[PDB]
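Down below is the structure, laid out as structure tokens.
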Amino acid sequence: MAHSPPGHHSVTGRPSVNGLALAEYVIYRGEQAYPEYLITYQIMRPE
Amino acid sequence: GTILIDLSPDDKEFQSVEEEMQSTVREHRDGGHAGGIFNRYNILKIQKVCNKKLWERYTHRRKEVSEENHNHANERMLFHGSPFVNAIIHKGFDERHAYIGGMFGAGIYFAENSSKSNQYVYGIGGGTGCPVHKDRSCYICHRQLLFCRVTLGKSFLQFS
Ligand SMILES: Cc1ccc2c(c1)sc1nncn12
Ligand SMILES: [Zn+2]
């Protein structure tokens, strides 16, 4: 794995073309995330 | 040491996790190629992941980050999608769950849009789709996402 940019704990991928997109995030330490909920789902075919 | 506690659909905790799943679906520029064509999900089950060791590992590192950032962990609830979801809930996040060819370099990626994490459940760009039908848009096969507590601390802001 890489390291965060000097002085930083994570990167924020801020969307700058797609109006509707929300942010993506990257951490470089596994210890900086905890998997709190396992969600089991199906995607649904629209009308 | 992991145990999965099944949450009742009548539980407000189930309800607010389902709402974050459903309300953060968007359209994708790939028109559904990677994660399929859908506007919403059938939630089948929501389990709380409980591991003493992985939790203490997380809060240790969160204290380190907050002390480096004016007592601000900058903690978020973010979606993660991976075919190794079962190894993640048991052994926690590490180097083997990094995306090495990612835009922001070799790290562990998370998303505010559930439908973005959904693109990654069968692999990079949806891989070859569900193991049973080889369908990236499978409406039959059960999918799994994680909703994770993520410490961002001081985030480096990269524009597209
Ligand atoms: C480049 C990249 C790779 C994986 C990934 C994201 C972005 S956002 C997300 N949510 N779950 C997995 N992922
Ligand atoms: Zn399938």
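The residue numbers of chain B are those assigned by Swiss-Prot, with the residues present covering 952-1111 sequentially.
If you check the header, you will see the structure was determined by X-ray crystallography, 2.2 Å.
Just so it is clear, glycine is given a Cβ too, placed from its N, Cα and C backbone atoms.
Lifted from Swiss-Prot, the feature list:
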- B:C1081, B:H1084, B:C1089, B:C1092: Zn(2+) binding site (BINDING)
- B:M1054 to V: Loss of activity (MUTAGEN)
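Within 10 Å of the Cβ of B:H1084 (Zn(2+) binding site) there are 12 other Cβ atoms, across all protein chains. Cβ-based crowding with a 10 Å cutoff singles out B:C1089 as the top-ranked of the recorded positions B:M1054, B:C1089, B:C1092.
Here the Cα atom of B:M1054 (mutagenesis position) is found 25 Å from that of B:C1081 (Zn(2+) binding site).
Sitting within 8 Å of the Cβ centre of B:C1081, B:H1084, B:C1089, B:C1092, and not among those site residues for Zn(2+), are the Cβ atoms of B:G1080, B:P1082, B:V1083, B:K1085, B:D1086, B:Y1090, B:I1091. With a 10 A radius on its CB, B:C1081 (Zn(2+) binding site) counts 20 other CB atoms from all the protein chains. Secondary structure at B:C1092 (Zn(2+) binding site), as computed by DSSP, is coil. The DSSP secondary structure for B:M1054 (mutagenesis position) is coil.
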